[PDB]
Amino acid sequence: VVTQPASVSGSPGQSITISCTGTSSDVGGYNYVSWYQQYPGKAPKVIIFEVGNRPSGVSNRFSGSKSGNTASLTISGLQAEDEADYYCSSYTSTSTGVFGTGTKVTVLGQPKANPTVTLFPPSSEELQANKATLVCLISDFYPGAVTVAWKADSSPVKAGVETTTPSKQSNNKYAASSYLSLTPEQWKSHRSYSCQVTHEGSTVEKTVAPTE
Amino acid sequence: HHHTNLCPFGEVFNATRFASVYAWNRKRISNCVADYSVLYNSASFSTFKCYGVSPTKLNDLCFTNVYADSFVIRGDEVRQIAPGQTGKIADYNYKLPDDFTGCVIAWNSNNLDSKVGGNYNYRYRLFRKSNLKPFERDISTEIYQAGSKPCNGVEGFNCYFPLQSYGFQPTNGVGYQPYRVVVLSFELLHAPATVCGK
Amino acid sequence: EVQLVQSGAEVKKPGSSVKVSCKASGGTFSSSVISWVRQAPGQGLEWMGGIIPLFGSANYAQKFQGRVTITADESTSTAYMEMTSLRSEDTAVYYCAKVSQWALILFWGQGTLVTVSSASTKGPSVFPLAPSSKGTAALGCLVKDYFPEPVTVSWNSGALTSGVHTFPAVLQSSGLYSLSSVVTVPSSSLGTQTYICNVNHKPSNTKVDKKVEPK
Amino acid sequence: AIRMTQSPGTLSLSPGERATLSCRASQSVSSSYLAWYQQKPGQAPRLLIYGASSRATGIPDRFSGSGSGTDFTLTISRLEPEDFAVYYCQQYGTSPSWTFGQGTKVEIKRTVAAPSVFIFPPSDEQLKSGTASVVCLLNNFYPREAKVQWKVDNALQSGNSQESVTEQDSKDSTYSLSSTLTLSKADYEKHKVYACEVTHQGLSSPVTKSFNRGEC
Amino acid sequence: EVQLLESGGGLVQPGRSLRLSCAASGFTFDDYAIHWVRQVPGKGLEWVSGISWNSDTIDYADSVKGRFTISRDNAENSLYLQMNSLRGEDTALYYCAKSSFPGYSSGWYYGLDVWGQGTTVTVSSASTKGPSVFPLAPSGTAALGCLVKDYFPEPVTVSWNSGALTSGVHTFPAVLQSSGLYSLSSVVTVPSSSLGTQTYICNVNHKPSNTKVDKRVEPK
Ligand SMILES: *[C@@H]1O[C@H](CO[C@@H]2O[C@@H](C)[C@@H](O)[C@@H](O)[C@@H]2O)[C@@H](O[C@@H]2O[C@H](CO)[C@@H](O[C@@H]3O[C@H](CO)[C@@H](O)[C@H](O)[C@@H]3O)[C@H](O)[C@H]2NC(C)=O)[C@H](O)[C@H]1NC(C)=O
């Protein structure tokens with residue numbers, strides 16, 4: 001078990017440090033600690049080997065240190081191109097190597113964008129098939145974090161809820177979706193259903209009704 | 001010479017300069033006696049780990065041959081000079097057998113080997129195709145072709161020179177300071193015993 | 001910690017023998033090569049022989065194989081050099097030099113002066129070298145006919161040290177030593193300043209202060 | 001037996017220069033058992049180098065030893081006034097069998113200062129004892145080469161004079177010499193004019209200092 | 001150049017078997033050590049196995065030991081990670097990496113400088129399953145779309161008016177439902193005045209199930 005902070009954030013120009021704590025059989029016993037920078041959808045890149053020495057072509061803004069059982073990658077002068085995942089790694093007494101949990105490094109500064117939400121009632125074709133699916137589409141929002149809550153009239157809905165993990169679209173914004181499964185009897189029993197999309201403290205609520 | 005002599009341990013522990021670890025020096029000690037009390041009663045040592053022999057007992061034993069291997073390594077790399085240990089130095093530079101019998105002696109030598117501006121005379125081997133066998137020495141300086149293009153004997157993109165300097169400065173951390181290492185190998189075989197204590 | 005201490009200076013008459021001691025401290029005694037080095041006045045260093053206390057097997061240079069014996073006493077950490085049939089050519093300074101088997105450095109003693117002669121120890125006569133009347137003037141003291149070496153000469157009880165040239169002694173044909181000690185001073189202070197040379201000869205317990213006045 | 005021959009016998013250099021002293025061995029000698037010593041006059045030998053290249057405690061970095069096999073070298077990168085001395089090399093080892101080189105004297109090279117000459121008549125108290133000693137002084141000169149001729153009534157002397165030289169002064173790098181003519185009181189009173197003639201490079205002509213026996 | 005390419009991934013049922021392969025080029029494969037590393041999508045890395053240049057030394061992670069086996073053929077410059085007893089936890093993207101230097105553990109000493117692009121291995125009890133396409137009717141602009149519900153495996157491809165309508169089109173990432181099936185919806189935004197004028201048709205294509213559906217979307 002080699003533990004890293006789950007996420008580390010910072011503004012441009014600032015300096016951040018990722019920790020990497022291990023045992024005496026890994027980061028504590030051997031100076032063979034290596035850091036990797038992984039952009040979305042690409043292979044990891046060697047940034048640091050042996051705690052501090054950087055490969056040829058690596059920006060010298062990446063410094064590495066070690067104290068006891070804890071390695072530390074330091075990124076000075078955060079640039080937007082540093083927003084990636086960072087993984088430490090070390091040799092073990094078992095002659096193996098082990099990887100850290102990872103650290104999502106997010107360079108701040110981007111303006112928050114509230115999501116556009118569109119809620120669709122069950123199509124007449126699906127209700128005719130003895131099924132009902134409410135579709136709640138969430139797009140054009142940043143950062144990725146967002147919370148979705150469904151309501152039947154004014155009381156919460158328990159199950160039948162499937163929701164994406166937020167992912168980036170073409171204009172570097174996040175898009176997500178949530179699906180509520182219902183039987184056609186449950187749909188027409190309540191007067192309305194609501195999709196409550198909570199993102200960065202603000203809630204968007206769209207509502208559909210069987211009769212309207 | 002075949003008549004009671006002093007083991008020339010001086011030209012090992014006290015030499016002006018040591019050899020780089022990848023080209024570790026070995027001197028054979030035979031037919032002589034030595035007062036090992038001067039050794040195990042010395043306080044000038046930061047590492048004195050013996051395996052198979054008690055240190056304070058070296059005067060009561062006799063051996064067929066004694067081998068003294070000497071070199072300089074980093075401070076944090078000293079712990080690799082031990083049976084069963086692995087690492088850059090143990091895999092590619094100097095390797096002790098699992099069944100080693102002898103003692104591993106080490107002391108800080110920053111006062112002897114570091115220079116303002118960095119002393120780059122001491123080197124080590126970065127890599128080797130396979131790990132070193134116990135008591136195996138590799139002094140090859142052949143540039144390795146790790147790429148598609150032949151290297152023709154010059155450093156390049158994927159054309160690596162197998163050795164690299166340590167970079168000893170007086171202001172380095174202790175773990176990164178030079179340490180002089182001597183590896184005494186006591187061999188008790190079927191031959192008559194020659195190197196005794198007194 | 002290691003230190004070599006030799007016995008005091010001696011004066012032996014020709015034909016006799018002398019046994020110089022060398023006390024070592026530090027524990028590296030038994031496991032060492034303890035040699036004896038000799039230096040005649042005006043000559044270089046000469047290795048006489050050595051011994052290893054653990055073995056007691058001494059080795060000797062050919063020049064000293066006959067009259068020189070080197071022993072060792074592990075019980076007291078002391079080395080000895082005994083030379084018989086001493087001649088005036090054996091007058092020299094004798095050092096015990098030691099090499100420990102655990103190092104390459106050499107440990108030396110402070111040396112022992114052995115003067116070989118029969119012209120018995122004698123205090124020196126001190127005659128003035130008066131400054132001549134006819135910008136700087138020279139005055140001195142002639143320390144003549146003493147034995148053995150050495151003598152110490154100061155000027156005005158050490159208060160005058162500038163310009164003093166104390167020459168090394170010469171062994172006259174009489175077997176007694178002689179040296180001159182001079183000092184150059186301004187010619188204007190010859191009638192004002194008092195100059196007295198202080199000769200001390202410790203072997204004969206002789207202190208002589210002589211007042212050097214113009215003629 | 002192993003023979004250590006040093007080269008050159010004398011090394012004449014100026015302060016600030018680089019001194020290169022050689023020590024030749026008759027056989028191959030292990031570089032672990034070769035030493036260098038510095039000796040100033042009246043002092044015990046000072047261990048400079050041991051193990052061919054290790055500097056003893058307090059020895060400055062400008063002294064460096066090197067070599068192997070049979071050729072060993074002591075280099076002084078920049079000569080100080082205090083380094084002009086005699087230097088010996090020594091073969092040794094873990095066996096009682098050592099040898100020394102004959103030595104190399106490093107002395108200064110010359111800037112010209114002439115000697116100040118003084119002659120001293122024998123003291124009256126010495127003449128009460130039957131012996132007369134005439135002392136001729138050569139003061140604060142350089143280079144060491146100098147000639148002293150004793151002249152008694154313009155008759156050149158020989159065999160009755162002894163010379164003594166001080167070692168190169170640590171301050172002005174000069175030498176000083178004292179010649180002592182010795183005559184019996186009978187011979188001393190037989191003659192009137194006593195003179196010492198000094199020949200030296202710093203002198204355009206030989207300088208003569210004299211005195212007539214009996215004059216004040 | 002130095003290059004590593006992985007192949008042989010796809011879908012496999014729990015317990016079943018699958019073999020991966022790693023092709024090497026641009027370096028002497030005969031004297032290097034290669035490793036396998038896997039990555040849970042959306043999370044963090046984990047080491048799998050390693051093999052020396054002569055296969056004399058082989059190590060495995062404890063999560064895969066006894067189940068996994070590595071092997072190599074230096075004549076073909078190829079590395080193999082034979083896989084089975086596959087569990088749901090074994091679903092990941094599998095990398096093939098090495099260090100710049102020869103040496104078994106040299107990858108850990110100086111870092112793994114050359115990776116491959118990876119190969120996806122999906123462990124699900126999974127036969128193919130085609131999707132159902134429902135229209136999402138619109139109720140000075142309006143948003144309409146169509147729903148692609150319950151399918152397996154990835155991916156589906158959605159276009160509008162046979163690709164002629166690309167302005168305003170947003171096709172969303174799919175959900176992995178607890179049932180193990182995927183569901184996805186694509187939506188287009190069009191001006192309100194053209195609802196009774198223009199015809200809007202979404203073109204779904206799920207190649208695993210050979211599904212091709214053209215559903216027209218129009219006001220209620
Ligand atoms: C070669 O070995 C000599 C001798 O070492 C001494 O003798 C041996 C027989 C063993 O018994 C050793 O345990 C023993 O120390 C080394 O010379 C010694 O070096 C040390 C450390 O460099 C000196 O100690 C220092 O002294 C200074 C000033 O006095 C103090 O301020 C320090 O605190 C420190 O204690 C020691 O004086 C010195 N001894 C002599 C006699 O020179 C030598 O360093 C070594 N050389 C190499 C290259 O290994």
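Easy rule for this one: first residue shown is 1, then count along the chain.
Including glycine, each Cβ sits where the backbone N, Cα and C put it.
What Swiss-Prot notes for the published mutagenesis of B:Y124 to F (Swiss-Prot position 453) is this: Decreased HLA binding to NF9 epitope. Increased binding affinity to human ACE2. Looking at Swiss-Prot, the entry for mutagenesis of B:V154 to A (Swiss-Prot position 483) says: Increased resistance to neutralizing antibodies. For the natural variant B:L39 to I (Swiss-Prot position 368), the note given in Swiss-Prot is In strain: Omicron/XBB.1.5, Omicron/EG.5.1. Among the sequence features in Swiss-Prot, the natural variant B:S42 to F (Swiss-Prot position 371) is noted as follows: In strain: Omicron/BA.2, Omicron/BA.2.12.1, Omicron/BA.2.75, Omicron/BA.4, Omicron/BA.5, Omicron/BQ.1.1, Omicron/XBB.1.5, Omicron/EG.5.1. For B:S44 to P (Swiss-Prot position 373), Swiss-Prot lists a natural variant annotated as follows: In strain: Omicron/BA.1, Omicron/BA.2, Omicron/BA.2.12.1, Omicron/BA.2.75, Omicron/BA.4, Omicron/BA.5, Omicron/BQ.1.1, Omicron/XBB.1.5, Omicron/EG.5.1. According to Swiss-Prot, the naturally occurring change B:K88 to T (Swiss-Prot position 417) is described as follows: In strain: Gamma/P.1. Recorded in Swiss-Prot as a natural variant, B:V116 to P (Swiss-Prot position 445) carries the remark: In strain: Omicron/XBB.1.5, Omicron/EG.5.1. Quoted from Swiss-Prot for the published natural variant B:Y124 to F (Swiss-Prot position 453): In strain: B.1.1.298. What Swiss-Prot notes for the natural variant B:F157 to P (Swiss-Prot position 486) is this: In strain: Omicron/XBB.1.5, Omicron/EG.5.1. Record note (Swiss-Prot), natural variant B:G167 to S (Swiss-Prot position 496): In strain: Omicron/BA.1. The unchanged residue is displayed. Under the heading of natural variants, Swiss-Prot lists B:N172 to Y (Swiss-Prot position 501) and annotates it as follows: In strain: Alpha/B.1.1.7, Beta/B.1.351, Gamma/P.1, Theta/P.3, Mu/B.1.621, 19B/501Y, Omicron/BA.1, Omicron/BA.2, Omicron/BA.2.12.1, Omicron/BA.2.75, Omicron/BA.4, Omicron/BA.5, Omicron/BQ.1.1, Omicron/XBB.1.5, Omicron/EG.5.1; May enhance affinity to human ACE2 receptor. Quoting Swiss-Prot on the natural variant B:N172 to T (Swiss-Prot position 501): In strain: 19B/501T.
Contacting chain E by the Cβ rule (under 8 Å between Cβ atoms), the recorded positions B:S44, B:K88, B:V154, B:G167, B:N172 reduce to B:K88. By a Cβ separation below 8 angstroms, chain C lies close to these of the recorded positions B:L39, B:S44, B:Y124, B:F157, B:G167: B:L39. Here the Cα atom of B:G167 (variant position) is found 11 Å from that of B:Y124 (mutagenesis position). For ligand 1, no neighbouring recorded positions occur among B:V116, B:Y124, B:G167, by Cβ distance under 6 Å. Looking only at the recorded positions B:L39, B:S44, B:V116, B:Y124, B:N172, the one with its C-alpha closest to B:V154 (mutagenesis position) is B:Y124. Same-chain residues at least 6 positions away in sequence with a Cβ under 8 Å from that of B:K88 (variant position) are, in sequence order, B:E77, B:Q80, B:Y124, B:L126. Across the recorded positions listed here (B:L39, B:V116, B:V154), the residue whose Cβ sits among the most other Cβ atoms within 10 Å is B:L39. When the Cα atoms are compared, B:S42 (variant position) and B:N172 (variant position) turn out to be 26 Å apart. Each of the variant positions B:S42, B:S44 was scored by other CB atoms within 10 A of its CB, and the lowest score goes to B:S44. The variant positions recorded for this entry are B:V116, B:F157, B:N172, and the Cα of B:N172 lies nearest to that of B:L39 (variant position). The distance from the Cα of B:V116 (variant position) to the Cα of B:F157 (variant position) comes to 31 Å. For B:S44 (variant position) paired with B:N172 (variant position), the C-alpha to C-alpha distance reads 21 Å.
In this structure the alpha carbons, written CA, of B:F157 (variant position) and B:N172 (variant position) are 30 Å apart. Neighbour counts of Cβ atoms within 10 Å were compared for the recorded positions B:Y124, B:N172, and the top value is held by B:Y124. The Cβ neighbour count for B:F157 (variant position), using a 10 Å radius over every protein chain in view, is 13. Classification of B:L39 (variant position) by DSSP places it within a helix.
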